[PDB]
Number of protein chains: 2
Amino acid sequence: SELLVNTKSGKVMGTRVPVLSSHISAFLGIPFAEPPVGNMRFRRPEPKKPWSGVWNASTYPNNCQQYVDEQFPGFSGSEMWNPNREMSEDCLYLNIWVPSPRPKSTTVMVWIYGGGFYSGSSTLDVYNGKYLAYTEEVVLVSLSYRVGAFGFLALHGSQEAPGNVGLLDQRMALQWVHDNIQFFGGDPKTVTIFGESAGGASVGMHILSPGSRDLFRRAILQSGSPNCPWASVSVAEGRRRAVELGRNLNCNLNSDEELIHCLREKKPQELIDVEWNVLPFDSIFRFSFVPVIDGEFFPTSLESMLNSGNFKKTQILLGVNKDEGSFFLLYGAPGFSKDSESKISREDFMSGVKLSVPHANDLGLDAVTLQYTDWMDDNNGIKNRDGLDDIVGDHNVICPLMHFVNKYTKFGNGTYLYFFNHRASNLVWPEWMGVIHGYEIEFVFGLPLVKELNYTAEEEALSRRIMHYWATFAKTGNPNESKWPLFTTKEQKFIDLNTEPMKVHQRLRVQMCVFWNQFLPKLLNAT
Amino acid sequence: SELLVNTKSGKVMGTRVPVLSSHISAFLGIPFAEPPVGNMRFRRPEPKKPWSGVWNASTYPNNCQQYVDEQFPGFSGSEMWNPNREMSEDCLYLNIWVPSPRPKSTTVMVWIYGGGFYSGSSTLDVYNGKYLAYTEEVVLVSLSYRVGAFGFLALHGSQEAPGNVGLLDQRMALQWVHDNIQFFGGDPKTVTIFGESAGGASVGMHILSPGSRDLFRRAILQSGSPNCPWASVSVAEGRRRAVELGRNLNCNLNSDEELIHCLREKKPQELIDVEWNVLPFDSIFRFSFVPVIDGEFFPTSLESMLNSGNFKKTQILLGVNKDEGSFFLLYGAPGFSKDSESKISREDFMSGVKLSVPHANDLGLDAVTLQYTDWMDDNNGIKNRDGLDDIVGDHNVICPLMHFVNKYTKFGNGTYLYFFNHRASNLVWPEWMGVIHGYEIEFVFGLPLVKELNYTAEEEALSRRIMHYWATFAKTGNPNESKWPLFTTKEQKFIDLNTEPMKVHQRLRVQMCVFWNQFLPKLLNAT
Ligand SMILES: COc1ccc2c3c1O[C@H]1C[C@@H](O)C=C[C@@]31CCN(C)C2
Ligand SMILES: COc1ccc2c3c1O[C@H]1C[C@@H](O)C=C[C@@]31CCN(C)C2
């Protein structure tokens, strides 16, 4: 039967799902690891023991234990990222959307969800693979991984909690796709991994980690990169935050063993409640438990690796959105409100700047401020608000990605860079937020195709267009079959991704990025 | 007789000089101090002993001993600043242009020539007061002072050479005008001192020095201010350069006395030849012997004085030219030539930046470079050349003046700010130089009125217009009788000075000046 598939792990029974006046097969909730529950918490993922009988894969699996956003209860604009399924420590599953009739050996795309490494669900509505799978005829897989302390508590030196296990979780799913995507009609030799933000940074972390490279062909990174200031910490800091988390729970901190045992006895929610009390600074765009530069998963510093070419050379298609910072200022910078134009004042701008560059000293803050302030109209609340948006996105997303892109393109075999700057006609967030972090996804996953969603004809068109780029690129290592120029260390060309006639530009945010990538770091270091 | 005047110093016989189809009286070469020759060299000016008989004041006096420019022999564009009279250590004279018939009690304007404190002549063609005096009916006086080591060798602690004597020379002339300008028909209660560059900085130094304030009513400063990076040095540095100068002449450096004696035995030219070998850095826009913050002439640091309001509060009219740096890059930065468009390359830009900010460290140089580089077209030779022009002018002229202006306006009784950005239709210097440092003078002195000079009708008009502003302001403390707005700490309005309809703008070069006046200094200090 088209809905029954036999894998090296056991028989899997999917379900026929309708799509744009048609149907396809979906296998949801396929286990790819042993439940990381019990004494396994914090530990590396064990391979999922094979099962006898048919595994029921017709319904979404539980979501991983994560901090739930309640900043705007009932607000679609925010609840849309919230777990839409019971949360559980038993969440290591994957979902596959396979065209009908079942392919033989077609392109495979593996989606890695974001969420700051502390949240995320593959089961999210915006992650419904059925539209991409059907329209582009690809076998779409969406994995899951442990987020928060559950997947990133890093007590280096210890085997009970080495950290990075959330990354290992992504890899084991990648390992499972390599081993079983064939029986689903997918070509395990043409698998593209892609993710947004935390997923995009994850994707790039797989490009760098020696133990992950062989498990995929090419990669797509959306608003995220491995070298993002928030995507990783040192083992020292990771150890620092792990102990501090134990402190928050009145744990025996006399030994890693003592510490881990305590944390393992705590209910999941117990850890999620104090999870935020461990950051070292008052900051925006920073999360407690993220990947650690352990020396294992990451042989050396990410910078040295990018420099020495120590990483998987292949084709990469990546980009950023126009207003990456907006989402983060709305949640933690004073002066920003969801229901107001959020015009910012000097005092609030200075407060934002401070929250945005936590590691910066005074001279550094002065540097940032001077760089984004129009001293001929410094009291402009819209300029102050916008400049603060740019500061957060440039420093946390746009510039770190421009570094990686320029570092990679030197040894890579093909780079394609886009700048998504289109605002959904039906966005529910305030307009001052603009093209919000994570709002290109719906187009990538072709949501603008479902009439019930109220998108404009142009948006459906842009979605289709973007969706073809992703797939076509996944399939051929090139987005093209109007030509989206290749990015070269020389010309640095990139294109705009919106409902308007393609346009090509060069040096995406050089000025601001030369400051973020070269000057500031040199300054902060000198001082 | 209209050409004979009796002063407290002796009888002075002038000469009737023709002007724009008319005539006026001129008394040139009136001594105002005892010749600073002999053991008097380096010493403070002594009052000129009164003379019996009539002093012949119908011809220009000698020029002070200064380094002569031979960078472009015979080139009018440069020789026009060169001494047009025998140089001599006996150069302390002043010239007065008095209208005919002789006034009774009319406005007095005293011109202080520039020349980096190492050169300058009141007898220069562009300093011919006859046009201003005649047209505006003012009694125009132009003094002289000792430049170079002769007027600025600073061996603090010693009375033989305390330094700043060149400033004292200007003051003694001011003292002589206060005491004798009446017998010439000038009102010693309405005397405005004005000068360009070194003279403009001098002017402001008289506004700050307690012992100079009472000797004049208001002041006009053109492309120069007291706080310019090159207008003064510390006594330590002044002592450093004095000894180094002795070293250059194989002098006994065992004691200030030993040192001064040696330097006094040397012929003037002996000192001018090695004068440049004493700068502490490889630099542009820096001169060996300049005013010292001695604690006498300047009670405290110029910054503290400007901050505490410790200075003469009155009306000031000041401004800058568009391309102040151009003249200095043409003479010392690699890549600049008088006969080429001087398109600069990255390597030469970086070399310019280095020469422009000598005291800057690496981080500082990186700061400057990032601030003036268009990283989307960084190889543009015209942008590189222009950006380097701005760096030199902004840092050495425009920004230091914007500091002073903003500091003064807080305690002053009237500030008028202009931005002269008109290029003489008959300029002989290359066009890449633009509105060159010191090229507003000819308009201020109404040269565009003399047909033989080939100026356009508009330029003669602009000259006349500017000349009325200066005089009208000198006379009333206001340039106006189309209204040139007053500059206020709040609005910071200033106007453009060119042949086009007056336009008012605000915050003259804020961006670049916030960097030069606040950020860079904070950085250089932090690092
Ligand atoms: C660094 O990126 C993020 C940090 C935190 C969050 C998100 C992030 O990226 C956004 C889009 C997508 O990746 C998932 C969640 C995000 C939007 C919802 N908020 C509440 C959580
Ligand atoms: C800091 O200003 C200067 C430093 C050196 C020189 C001049 C300066 O200002 C110029 C205009 C006027 O003030 C007199 C001389 C100048 C033009 C001729 N050169 C050769 C000497």
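Since chain A takes its numbers from Swiss-Prot, the residues it shows come out as 25-505, 511-556.
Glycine is treated like the rest: Cβ placed from N, Cα and C.
Quoted from Swiss-Prot, the note attached to the mutagenesis of A:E220 to H states: Loss of activity. Quoting Swiss-Prot on the mutagenesis of A:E220 to Q or D: Decrease in activity. According to Swiss-Prot, the experimentally introduced change A:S221 to C is described as follows: Loss of activity. Here Swiss-Prot notes a mutagenesis experiment, A:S221 to V, with the remark: Loss of activity. Residues or ranges marked as active site, acyl-ester intermediate in Swiss-Prot: A:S221. According to Swiss-Prot, the active site, charge relay system annotation covers A:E348, A:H461. Quoted from Swiss-Prot, the note attached to the mutagenesis of A:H446 to Q states: Almost no loss of activity.
Counting every protein chain shown, the Cβ of A:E348 (active site, charge relay system) has 27 other Cβ atoms within 10 Å. Less than 6 Å separates the Cβ from ligand 1 in the case of A:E220, drawn from the recorded positions A:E220, A:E348, A:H446 in sequence order. Across the recorded positions listed here (A:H446, A:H461), the residue whose Cβ sits among the most other Cβ atoms within 10 Å is A:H461. Taking the C-alpha positions, the distance from A:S221 (mutagenesis position) to A:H461 (active site, charge relay system) comes to 8 Å.
For A:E220 (mutagenesis position), the nearest of the recorded positions by C-alpha distance turns out to be A:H461; the candidates were A:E348, A:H446, A:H461.
Recorded residues A:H461 (active site, charge relay system) and A:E348 (active site, charge relay system) have their alpha carbons 4 Å apart, per Cα-Cα distance. DSSP classifies A:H446 (mutagenesis position) as coil under the three-state reduction.
The model of this deposited entry stops at A:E505 and resumes at A:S511, leaving 5 residues out; those two Cα positions are 10 Å apart.
Of all Cβ atoms in the shown protein chains, 30 besides its own fall within 10 Å of the Cβ of A:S221 (mutagenesis position). A:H446 (mutagenesis position) sits 13 Å from A:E348 (active site, charge relay system), taking the CA atoms of both as reference points.
In this view, A:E220 (mutagenesis position) is surrounded by 29 other Cβ atoms within 10 Å of its Cβ, with every protein chain counted. The DSSP secondary structure for A:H461 (active site, charge relay system) is coil.
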